[PDB]
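See below for the structure under consideration.
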Amino acid sequence: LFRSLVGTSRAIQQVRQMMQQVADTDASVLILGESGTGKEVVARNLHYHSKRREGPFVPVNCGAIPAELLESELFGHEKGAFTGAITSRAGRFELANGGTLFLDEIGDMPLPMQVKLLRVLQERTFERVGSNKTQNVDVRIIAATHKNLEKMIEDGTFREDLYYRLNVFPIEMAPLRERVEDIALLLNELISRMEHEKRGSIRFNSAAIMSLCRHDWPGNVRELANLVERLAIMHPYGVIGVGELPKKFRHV
Amino acid sequence: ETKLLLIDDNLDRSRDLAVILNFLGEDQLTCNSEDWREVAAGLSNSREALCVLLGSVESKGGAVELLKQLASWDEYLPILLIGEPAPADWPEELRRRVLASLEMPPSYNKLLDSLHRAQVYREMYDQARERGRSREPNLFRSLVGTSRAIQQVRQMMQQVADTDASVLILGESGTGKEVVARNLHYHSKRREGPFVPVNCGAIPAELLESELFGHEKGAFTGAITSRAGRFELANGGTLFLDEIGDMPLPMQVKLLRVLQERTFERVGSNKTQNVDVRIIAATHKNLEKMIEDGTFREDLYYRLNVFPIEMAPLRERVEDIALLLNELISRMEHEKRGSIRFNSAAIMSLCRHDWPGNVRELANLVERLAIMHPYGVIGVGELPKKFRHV
Amino acid sequence: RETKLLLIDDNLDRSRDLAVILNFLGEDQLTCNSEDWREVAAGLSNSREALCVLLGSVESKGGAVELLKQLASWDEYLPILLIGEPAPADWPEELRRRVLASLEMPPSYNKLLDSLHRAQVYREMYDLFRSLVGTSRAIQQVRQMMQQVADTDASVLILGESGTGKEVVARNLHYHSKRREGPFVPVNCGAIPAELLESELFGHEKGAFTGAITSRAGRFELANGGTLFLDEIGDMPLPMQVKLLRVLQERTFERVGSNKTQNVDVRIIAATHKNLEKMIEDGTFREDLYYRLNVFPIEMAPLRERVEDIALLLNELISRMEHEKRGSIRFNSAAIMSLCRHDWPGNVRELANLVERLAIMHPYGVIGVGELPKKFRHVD
Amino acid sequence: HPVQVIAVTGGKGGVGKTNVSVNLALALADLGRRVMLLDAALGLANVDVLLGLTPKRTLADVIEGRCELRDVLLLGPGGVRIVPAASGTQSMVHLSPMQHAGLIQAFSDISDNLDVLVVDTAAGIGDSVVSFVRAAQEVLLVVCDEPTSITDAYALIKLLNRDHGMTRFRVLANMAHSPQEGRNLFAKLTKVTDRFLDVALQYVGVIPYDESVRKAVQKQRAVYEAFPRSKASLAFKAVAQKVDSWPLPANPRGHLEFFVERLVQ
Amino acid sequence: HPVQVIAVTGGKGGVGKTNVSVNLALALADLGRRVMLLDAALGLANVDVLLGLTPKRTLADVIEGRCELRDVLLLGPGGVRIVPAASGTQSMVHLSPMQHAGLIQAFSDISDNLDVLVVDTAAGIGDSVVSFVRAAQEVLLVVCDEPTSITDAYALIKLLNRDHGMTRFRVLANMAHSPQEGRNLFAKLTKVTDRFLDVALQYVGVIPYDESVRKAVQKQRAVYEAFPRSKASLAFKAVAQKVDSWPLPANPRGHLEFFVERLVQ
Ligand SMILES: Nc1nc2c(ncn2[C@@H]2O[C@@H]3COP(=O)(O)O[C@H]4[C@@H](O)[C@H](n5cnc6c(=O)[nH]c(N)nc65)O[C@@H]4COP(=O)(O)O[C@H]3[C@H]2O)c(=O)[nH]1
Ligand SMILES: Nc1nc2c(ncn2[C@@H]2O[C@@H]3COP(=O)(O)O[C@H]4[C@@H](O)[C@H](n5cnc6c(=O)[nH]c(N)nc65)O[C@@H]4COP(=O)(O)O[C@H]3[C@H]2O)c(=O)[nH]1
Ligand SMILES: Nc1ncnc2c1ncn2[C@@H]1O[C@H](COP(=O)(O)OP(=O)(O)CP(=O)(O)O)[C@@H](O)[C@H]1O
Ligand SMILES: Nc1ncnc2c1ncn2[C@@H]1O[C@H](COP(=O)(O)OP(=O)(O)CP(=O)(O)O)[C@@H](O)[C@H]1O
């Protein structure tokens, strides 16, 4: 089993077609689109459809990791490297050596991080902080972001060489507001989680479905999942309509 | 001044004790163990009775019940046994409640001391006179003593008392630098001016410049108001800089600029203002090694070393301790605290201490034992384990 | 001291009351009555073992004149203290003088012990010190007074408890004034007999009148060009007081039997312990003499007000022992606090006498609290 | 002229720091003293909750700077001047000592009509806790009759004595069911300190545990004014009488503290 | 078996955070497995005081590098390897996030925790508390029926949602005099969250106010072992199943969290 999402609209059809376009090769995969559009499941299903199937999948949400700590968890460090290191642990490449690396939120990469990732991509090797050992590992890297890159390089704070190295295989993500027609079916996907995680149940009425479809949905799929689980948890086993939707979700 | 209660069933003892009380200059109210209520009814309230001098107890319930009734009449009332001290049969609370035990034939000094203590705790326990004026535990007359170690300090006091240049003070922690600064300020021209003490070690280095000079909003992170710094508050007064070696490197050149030109600035703005602040510094380490290490700048050191002042540890002036031990105790009874009396063994052991902390910890110990076991008979045993030397 | 007090009083109630009163102070007393006073008085080692004789209400036949004559036969130099009654006006003049104080019924502590000190002076006379050191606020105020007074040259008044160290202040003022080369002369009027104060101060005249038995000039030519420090000016009697005012205001005196007037230029420093303006209200003190004397007031503090100085005094006292090779006692901290907590009525004199007695008792010893006398003993 | 500031602390949470501070504020207000009450717990607000205040602008608007300290003052029940602290604001949860100062000195500008200030210092031994404790001359430790509270208060005293060397502390017992067990608690703290430290803990009284204080808490009002005829109310009135007996500060200390210019003048 | 780590929070002080953590850990230990309790109040260690244990070596030693982590595993009641921290050490309270992360990574060495590790977070919404809750897989909120506790819990929820987007939370009621009281408190807190933000919170249980807890704390021992037959002990026992066995089909994801090495594979 795995985390599953389904759809029928034209945007998600293009999504699967474009995924299958690049699924036949192994290189850096750069994903562009707004945040909360479902990039993690894209990376995991690309891996599940890639050569690596017994290898583990390592996700790294750079928005949930401090900027100074990103290289510490990614590359790894020995026991004695700085004032905060008290134990030698391997970097996240070693834990998933022979798997699939996912690196979300590439927007806030510092220049040392950018050059280090470029070195990792080019020479296929790295080195732990406070050490000189050169270790090489093999992995398939999928980087993701929430800001459009072109402007981000135009600001001059993104290295163009790393931009071109990652953008060899660009990925376009379609926000849900252009594919609202399958949302109901997508809703029937999320209730599967309630039937797969055993945390309650929730239903959606037709009026509720159309009211939800009108909503702008900035952080489309993550906000959809958060809203459905929150509605289920606040009062399970109840009927969901238009009025009891928290706010702005009753756009009718 | 008020009256006294003599609940003693012994006719001879109560009679002679009433005679003695009339001698010492206060009235008395002779009572028995049971009919003291009707005699006390003649007083307007408990304030008119200073303290009670228990003698013989012959009523039902015993001395414990008599003292319970008396404390019901006045909980904040001292107890003065005469003739028979408290044995090891009464409860601990009743044992501690007694101010002191007299020994017939009545002794002069002990009796006046007991009455003076009684009136001290009577003045302390009531609600009159409102609030007082609190002061720091080290803020007492600590320049007392007969040792060479304090005579040298007073000599350098008098040497620098007639100048206005920057002064430098050296000595261990808690040795009495604040008193030195206050005495220097009071005996200088700018006596009426403000006395602002700041210790650079207590406050971190990042905000030390903000505390000293002052900042304004819009040109300082974390700034709220265009505050006038402690240098402005020191205009026409003195800035006592304790623990001076903890200033960062730029702080040294800033202090050099303010000391040489007598003008300073406020951080974030290009404005200058002139003051006549007197800089009296105090440090607890060796600057002759910190300069070589690369922390203290040469020019600031040579500008502050115009008139050095060296203290000495308490262990090097042991024969002064008793004096301090008195001068603290008096302070306490003249502050919002009762009076404490020591035995010979207690002070003899106290003079055997190496004093890893200077006078400051002596004052801390005195206050802690005053508010821990007050109005008692504290001797060598009641002292803490560390101070107990035999 | 070790001397005891005889209590010759017919009133049993007053006798026992005064007995317990004095037993409070720690001094040894013995209860006696006129019917049995003879053998008990004879039971003492000598007539000097008794400090004085205390007489209360007397109801025995024949009055107190016979008892006074019997006491005079017992000992010529014997102070008498009346308790409970004032000084009778029917007693002979030669007998009322031995009555030291006209004490009412047993008085307050201060009055009684001042009378006892007067009796001590009576005993000793019929039988100095480097003070002004320390950093106490009281001594600082006194030093400020010396700085304010020294640059001038006029009368100086000192107020403070008996035996508090006024002589050292007078010496300091004398050596800080223009009369350093001039003699400095102290005279304690309290310690001088009343009948001999005139001879001691004004001088002596050979054969001028009755009572001229001493051949010695007065302090007039001793004090010329210097400082005259008159201690205990309260005990100055009114005729001799107006004579003193005449000597002061006119700055001149005159020898009886001539017409020539002799000038003196002496700086007068009066010092006293009894309140002077209350005595003004009582009318037994002149108005203008106080006004002229009290131009430069020096409010000398008691020892209790400068307790921090006390130890520094002992050291100086101990120093006075080291210089003369007159013993060397070392006080431990316990004795330091025990003496510091004391009230010290005879502020400096009592401390010096205590140091002397401890030196005699324990030579080259560490004076603790046990070796201290009972009156100075302080414990937890 | 000087302003007495009482920092109600103790390190151990739930001892009643916020509630005792509020109750003392209203008690001194009722006695006739104009009282200011500052919630030093800048991360989380409890003072305005108990007093029912719902300010439209708090200390955050002071710190990131769209207003002054005049605008944030609240005239709460009992004639108290409350300085609310933000709840859930990023700028407030963690502050450098530099910004804590920037708040502290700026707080001294608003000192025209003050008599007593009560600082509700946050729980724990964090940097803000220590800074506000040292900024107040009258430090009162609320201690409950549990060994956890005893050792946590001991840890706070050890932190403030080993590092910064402050020894004066006013121990106020709380949740005491009998007057004797408060003295027993004080004896336990004294024994612990004697065995380890050298500090002067001064007993200031016991606040009896009764449901009146709690039911005042749910009704969102101080027990001093909500239930002025309760055993806790009368005992806390006596405690306030003793608080007024505390001597006023006379001289400023070396480190940073509230109202330096008030004390120096 | 990927290790699931529960952290006990609530912001409001004195709710019972250290006490509920100790008693719940003892409950899981007595109900199988082998718990390894940790106290996140790195400067105020009250787990040892509540358990009566004497820590020869504390977590401050491994923070300063004096000894390894396995050195400070101290056996206590119920076969629990307590990891005491320093008491009265400000330098051990406010650490840089780098040191906190180094501590989280240093926990990877121990491999004898049967899907159990209880974290006792300190009071407040400071950097340490948030850093530890991001590292935990279950965050347990203990709150009492009092509006200040509601405000603090909501402030913590708001901070976590706004900065880090945490979505799932567990609500536990403490010091509730009635079974209806805890549910009313949870209803009020979720009403506030629903009015303002979008966070789902899960019910856990309730700890009634029992004097058995007070007596056990007086005895310097945890209430689970001192008075095992008590209403509070039964409440902890009931909470044991709810905590232990709900996430049976656990799917280990990856971010800055405890035992990430075991979560990867
Ligand atoms: N040995 C000793 N005795 C102490 C100490 N503190 C106070 N006393 C005694 O207590 C008396 C009353 O002090 P107060 O109530 O502050 O009332 C004081 C206070 O208002 C003021 N004052 C005196 N000295 C100072 C001082 O150094 N600084 C300040 N700020 N005020 C002072 O003058 C009043 C009267 O002062 P005094 O005549 O000295 O009378 C003082 C003095 O006899 C101390 O540390 N050691
Ligand atoms: N409340 C109170 N506090 C007292 C008293 N005596 C001393 N202190 C405290 O002890 C500090 C040092 O007193 P000092 O050593 O006599 O050092 C004193 C002393 O040399 C001098 N001084 C102050 N007042 C007087 C006074 O009335 N007479 C004299 N002669 N000197 C004074 O000023 C110095 C510094 O005084 P402060 O800055 O106030 O700093 C004073 C004050 O904090 C007192 O009677 N009451
Ligand atoms: N004196 C007292 N008597 C009885 N209960 C009291 C009390 N003081 C506090 N409490 C109880 O404790 C609760 C919390 O009080 P308070 O808010 O003052 O704690 P506190 O401020 O010390 C913890 P924090 O610092 O984390 O906010 C009260 O609502 C009440 O239930
Ligand atoms: N059910 C209950 N009944 C009675 N008192 C209780 C209780 N639960 C907790 N307490 C009391 O709460 C106080 C703190 O408990 P404990 O130390 O176990 O954890 P805690 O997490 O609430 C403290 P903090 O909030 O400071 O971390 C103690 O006085 C304790 O006795």
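Residue numbering in chain C adheres to Swiss-Prot, whereby the residues present occupy positions 3-129, 142-394 in order.
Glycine is treated like the rest: Cβ placed from N, Cα and C.
Long-range Cβ neighbours of C:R340 (3',3'-c-di-GMP binding site) (same chain, at least 6 residues apart, Cβ-Cβ under 8 Å): C:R334, C:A373. DSSP assigns C:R340 (3',3'-c-di-GMP binding site) to coil in the three-state reduction, outside any helix or strand. Per Swiss-Prot, the feature 3',3'-c-di-GMP binding site maps to C:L142, C:186-189, C:330-341.
What Swiss-Prot records for C:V147, C:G177, C:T178, C:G179, C:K180, C:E181, C:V182, C:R334, C:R363 is ADP binding site, and it gives experimental evidence as the kind of evidence. Residues within less than 8 Å, Cβ to Cβ, of C:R363 (ADP binding site) and separated from it by at least 6 positions along the same chain comprise C:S176, C:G177.
In three-state terms derived from DSSP, C:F26 (mutagenesis position) belongs to a helical segment. Among the mutagenesis results in Swiss-Prot, C:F26 to N has the note: Almost complete loss of biofilm formation. The residue drawn here is the original one.
What Swiss-Prot notes for the published mutagenesis of C:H119 to N is this: About 50% loss of biofilm formation. For the recorded site, C:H119 (mutagenesis position), the DSSP three-state label reads helix.
C:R144 (mutagenesis position) falls within neither a helix nor a strand when secondary structure is assigned with DSSP, and so counts as coil. Counting every protein chain shown, the Cβ of C:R144 (mutagenesis position) has 13 other Cβ atoms within 10 Å. One entry in Swiss-Prot concerns the mutagenesis experiment C:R144 to A. Its note says: Almost complete loss of biofilm formation.
For the mutagenesis experiment C:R185 to E, the note given by Swiss-Prot reads: More than 75% repressed pel transcription. Residue density at C:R185 (mutagenesis position): 19 other Cβ atoms are found within 10 A of its Cβ, drawing on all protein chains shown.
Experimental mutagenesis is annotated in Swiss-Prot for C:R185 to A, with the remark: Almost complete loss of biofilm formation. For the recorded site, C:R185 (mutagenesis position), the DSSP three-state label reads helix.
One mutagenesis experiment catalogued in Swiss-Prot, C:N186 to A, is accompanied by this note: More than 75% repressed pel transcription. For C:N186 (mutagenesis position), applying a Cβ distance below 8 Å and a minimum sequence separation of six or more within one chain yields C:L146, C:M160.
When secondary structure is read from DSSP and collapsed to three states, C:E330 (mutagenesis position) falls in the helix class. Experimental mutagenesis is annotated in Swiss-Prot for C:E330 to A, with the remark: More than 75% repressed pel transcription.
Proximity to C:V147 (ADP binding site), defined by a C-alpha to C-alpha distance within 10 angstroms, is shown by the following recorded positions from C:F26, C:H119, C:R185, C:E330, C:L331, C:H337: C:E330. Here the candidates are the recorded positions C:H119, C:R144, C:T178, C:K180, C:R185. The one whose C-alpha lies nearest to that of C:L331 (3',3'-c-di-GMP binding site) is C:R144. Ranking the binding-site residues C:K180, C:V182, C:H337 by Cα distance from C:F26 (mutagenesis position) puts C:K180 first. Considering only the residues assigned to ADP binding, C:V147, C:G177, C:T178, C:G179, C:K180, C:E181, C:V182, C:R334, C:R363, the longest pairwise Cα distance works out to 19 Å. Summarising the environment of C:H337 (3',3'-c-di-GMP binding site), the number of other Cβ atoms within 10 Å of its Cβ, over all protein chains shown, is 7.
With the fewest other Cβ atoms inside 10 Å of its Cβ, the least crowded of the binding-site residues C:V147, C:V182, C:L331 in this structure is C:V147. Around the Cβ of C:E330 (mutagenesis position), a 10 Å sphere holds 17 further Cβ atoms from the protein chains shown. A distance of 23 Å separates the Cα atom of C:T178 (ADP binding site) from that of C:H337 (3',3'-c-di-GMP binding site). One thing to note is that 12 residues go unmodelled from C:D129 to C:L142, and the Cα atoms at each side are 21 Å apart. Counting in whole angstrom, C:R185 (mutagenesis position) lies 24 from C:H119 (mutagenesis position) by their C-alpha atoms. In sequence order, C:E181, C:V182 constitute the residues six or more apart from C:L142 (3',3'-c-di-GMP binding site) in its chain with CB-CB distances below 8 Å. Most other Cβ atoms within 10 A: among the binding-site residues C:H188, C:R334, that distinction falls to C:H188.
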